[PDB]
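The structure appears below as structure tokens.
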Number of protein chains: 4
Amino acid sequence: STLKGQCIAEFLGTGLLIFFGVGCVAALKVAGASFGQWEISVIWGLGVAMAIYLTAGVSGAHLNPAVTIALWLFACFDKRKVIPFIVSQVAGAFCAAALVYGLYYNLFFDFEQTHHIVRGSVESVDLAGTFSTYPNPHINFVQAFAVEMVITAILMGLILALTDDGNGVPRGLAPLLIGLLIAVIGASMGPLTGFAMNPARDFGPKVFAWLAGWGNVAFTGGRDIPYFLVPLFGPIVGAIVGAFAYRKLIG
Amino acid sequence: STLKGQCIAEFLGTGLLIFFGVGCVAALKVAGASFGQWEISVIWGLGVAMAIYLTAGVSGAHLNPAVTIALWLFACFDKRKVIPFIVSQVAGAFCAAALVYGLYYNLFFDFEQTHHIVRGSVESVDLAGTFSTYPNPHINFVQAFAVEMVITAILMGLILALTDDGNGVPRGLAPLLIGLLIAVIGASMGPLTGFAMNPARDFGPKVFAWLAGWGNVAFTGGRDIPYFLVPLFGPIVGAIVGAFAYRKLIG
Amino acid sequence: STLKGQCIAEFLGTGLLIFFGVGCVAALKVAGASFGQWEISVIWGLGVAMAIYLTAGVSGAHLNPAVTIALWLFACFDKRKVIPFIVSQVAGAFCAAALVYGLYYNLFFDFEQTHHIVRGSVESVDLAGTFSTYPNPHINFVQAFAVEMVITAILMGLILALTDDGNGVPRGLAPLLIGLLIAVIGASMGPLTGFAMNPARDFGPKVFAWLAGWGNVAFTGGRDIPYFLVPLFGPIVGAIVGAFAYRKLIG
Amino acid sequence: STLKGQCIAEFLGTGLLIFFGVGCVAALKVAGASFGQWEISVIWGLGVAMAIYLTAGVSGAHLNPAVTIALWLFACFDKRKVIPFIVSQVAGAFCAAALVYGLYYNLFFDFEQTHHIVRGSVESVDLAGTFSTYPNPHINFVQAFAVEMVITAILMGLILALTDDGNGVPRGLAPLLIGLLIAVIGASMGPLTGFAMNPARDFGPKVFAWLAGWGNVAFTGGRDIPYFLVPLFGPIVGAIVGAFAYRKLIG
């Protein structure tokens, strides 16, 4: 597979997981669907598994800039493909957020008119939480960064544990096992930071929310310190830590 | 296997998935069962997986006219079997809707008498939603068609991705993975159009609802433009788009 | 394996599935646990899968008199083992119901004193529904028998479909797939008759409920026609129909 | 693998399952997350499966002192590694409880101030139930011990049933099947004693709760007889019984 073919697969794979994840959150927020914390988390994980199954044979199904950087540093992934892979991942998440917004277009405006929410204000951040993740009100930037580092380290460590020959896990079952890992992470740590674990999953839809009319509050989240840095660099630091720990303690 | 044997398998396979899907919706609506959006979606998906496991060895387990048309256009499926397969699929969905109605017969009339609902009126469309799918009140024909096209394209693309040699997915695990894909599609996009994704799944029970006493509102759904066209031609267009995209970008 | 060894495995396997199924129903009824229809059904199915995994290698993991009779009539199962297998299955369900009652002993009496329920009365049938299945108030004996026949036919047909060489289903994955089939059956048809599908699962705990103090209402269920016949002979008729249909239409 | 390498794997594996299990309970209690009994149980089980997948190749993934003792007595596990394995398991559960407390630090104090709960009192035992298990108010020490013995015997018996060559279960699917077994055990027996089934899972976080400020009530649980003995010796007795029963009746 050429570089162009793998970039398209990364674009489609990241878009597919964003389409399922944002869609279910949109259904809970503006469509009146009844979802619990476990149900939302299991939709995110299974959507990732389907995205991996679709694009594993072409590009390896990274679908995460943090995973792409960690693989380059620790799994001898080609450095020439690092930038195009990351660009394709963010582009796929951005376009998928636009597609979900288009399908839920009439419900978003009906929700705003009913609750008298003006887009771009602090009170509109909750609606902006459909696309991207925002921290719990009781935690700050430092605690939010620690949560993102820890959960991404677990994800990176288990990905290496589930995708190494000799561990007994079939290659056909590994994508499903990865999705279940994301579900329990989101179920146990989601109410804190939104279990982003993916710079593309957060930055992409955040750019669309800024263009959709939410303005600066899409990036800052109503906080003095702009929150968008936590899902951007937090997973990157955590992925490196998780990959380093696995090679030292398990691998 | 002869053509008659495959048609019977398609009749039973489509009926089995309708029996599980309509039954769970009936339990939520007239039996007082507590179901969320994810729970309803996961029953639909797992019911499809069981139907595929039962009939895969005989007819290939299409169980969807949109999939049958897409396979004929892109997977060299025999054209002589296209019409009998589609006829058997719609017949199976029709008979299964009648069977579910017979088992839930006393609960349907008790529900109508309690809520003073006259069958065949606009207020009875919600009860008619047990058998077939109807759009969200905030979306119209054009947006409903777009939703059905997109979700069927994802289903068709993943079906080809999950049923090709060399992708590493075992043949015994593919039917279960297909069902999980339907669950997340229904969880993320269900509150919009009912995630029909299957012309037989919608048209079949719709004909029974018309015969059961709902009349013309079973097809139109209380809309000026008859809604039944969206689940009829929407999945067909989406399946072709999804199959074409997979061959160009992934396959 | 000798006959004594297989009878012990059938005794333990049926007891294990009753222990999980009755325990979760007891938690919902007297322990205040929050369970939906899907959640209860998925506990029953997964408990059956664990029971099959434990006893498949010894006795074949029938754990159902209806399945045992159907296998003898259609799968050349030994007739000399039919009676001891059925006796062991009912004995295992009876003892497991007693064990669950012992663990939940203090909660059952606290529930009765709080709600002023006298054991053995018509108002105590709901508490007796913890151990065995009772019909929906809007359905009668004839409709209850039809529901039990249909769902057991689907279970028997899929069991043959999931346990035949050449269908591509691994032997290690078949028990889990069987449990998921039970979950969707209970989710879609449970609110009607309790998805017994197993004469031992119902008759066994019913005998214990009669001995525990519920008296005659444990068998009759407060109905003029004794309801206990429906889960006794209903699954037996359905299992034969399902096995016959599979051999004629699929097998 | 040397003894030091296996001890680290046991430390990380037990910590990983505690991180997921305590985190989801913390989200339900202090973060306002909506969780049912099945949802909490399925997070515990799947977290165990991920922990097994990470550490099976190094130390065998015991992650339970009761399992370690049972394997030494019945599976010829090395006696020299029994003490270091148990020490590592309790250490991992202790550190993971501290990590979860640190991430949820601000939410715990906000919950206490809102409800006017003084740490170390009887009314604070419910908050202490986030880390460790405490019995249902209607059951006493004797019934709590019986529940822990029975459920651990089932877990030990199924673990031997799922990890023996010749049973047809793939080695890659066994960890997932073990997690599903824990989910149904917690769903059916959790509202009684908290389905500890693991001396490290309970004693470890209990020591942290005592150090975190809960004092003596973390061990006694507000009972005249200290409850901490039930999850300590209960699973050990049950694991031996379950292993002995499997070798006599199934193995």
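Numbers in chain C come straight from Swiss-Prot, and the residues shown are 5-176, 178-256, in order.
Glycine is treated like the rest: Cβ placed from N, Cα and C.
Taken from Swiss-Prot, the feature glycerol 1 binding site covers C:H66, C:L67, C:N68, C:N203, and the record attributes it to experimental evidence. The Cβ neighbour count for C:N68 (glycerol 1 binding site), using a 10 Å radius over every protein chain in view, is 30.
C:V126 (variant position) is surrounded by 12 other CB atoms, counting those within 10 A of its CB over all protein chains shown. Under the DSSP three-state reduction, C:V126 (variant position) is assigned to helix. One natural variant named in Swiss-Prot is C:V126 to I, and its note says In strain: HB101.
Secondary structure at C:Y138 (glycerol 2 binding site), taken from DSSP and collapsed to helix, strand or coil, is coil. Proximity of C:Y138 (glycerol 2 binding site) to non-local residues of its own chain (separation of 6 or more, Cβ distance below 8 Å) is seen for C:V129, C:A132, C:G199, C:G226, C:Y232, given in sequence order. Positions annotated as glycerol 2 binding site by Swiss-Prot, on the basis of experimental evidence: C:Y138.
Under the DSSP three-state reduction, C:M160 (variant position) is assigned to helix. Under its natural variant entries, Swiss-Prot includes C:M160 to I with the note: In strain: HB101.
Look at Swiss-Prot and you will find C:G199, C:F200, C:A201, C:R206 tagged as glycerol 3 binding site. Secondary structure at C:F200 (glycerol 3 binding site), as computed by DSSP, is coil.
According to DSSP, C:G239 (variant position) is assigned to a helical segment. Quoted from Swiss-Prot, the note on natural variant C:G239 to S is: In strain: HB101.
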For this session: Give the helix, strand or coil assignment DSSP yields for C:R206 (glycerol 3 binding site).
Result: helix
Problem set entry | Other CB atoms, at most 10 A from the CB of C:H66 (glycerol 1 binding site) | 30
Problem set entry | Those binding-site residues of C:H66, C:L67, C:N68, C:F200, C:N203, C:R206 having Cα within 10 angstroms of C:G239 (variant position) | C:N203
Problem set entry | Additional residues around glycerol 3, ordered along the sequence, whose Cβ is within 8 Å of the centroid of C:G199, C:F200, C:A201, C:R206 | C:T137, C:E152, C:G191, C:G195, C:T198, C:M202, C:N203, C:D207, C:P236
For this session: Report the residues of the chain - excluding C:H66, C:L67, C:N68, C:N203 - with C-beta within 8 Å of the mean position of the site's C-beta atoms, for the recorded glycerol 1 site, in sequence order.
Result: C:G17, C:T18, C:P69, C:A70, C:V71, C:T72, C:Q93, C:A205, C:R206
For this session: From the recorded positions C:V126, C:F200, C:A201, pick the residue whose C-alpha lies nearest to the C-alpha of C:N68 (glycerol 1 binding site).
Result: C:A201
Problem set entry | Spatial neighbours of C:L67 (glycerol 1 binding site) among the recorded positions C:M160, C:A201, C:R206 [C-alpha, 10 Å] | C:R206
Exercise. By a simple count, how many Cβ atoms lie within 10 Å of the Cβ of C:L67 (glycerol 1 binding site), its own Cβ left out?
Worked result: 32
Exercise. Quick one: largest C-alpha distance among C:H66, C:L67, C:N68, C:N203, binding glycerol 1 per the record, in angstrom?
Worked result: 10
For this session: Name the one residue among C:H66, C:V126, C:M160 whose Cα is closest in three-dimensional space to that of C:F200 (glycerol 3 binding site); these are the recorded positions.
Result: C:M160
Problem set entry | Close in space, distant in sequence - C:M160 (variant position), Cβ under 8 Å, 6 or more apart | C:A70, C:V71, C:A74, C:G243, C:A244, C:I245, C:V246, C:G247, C:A248, C:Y251
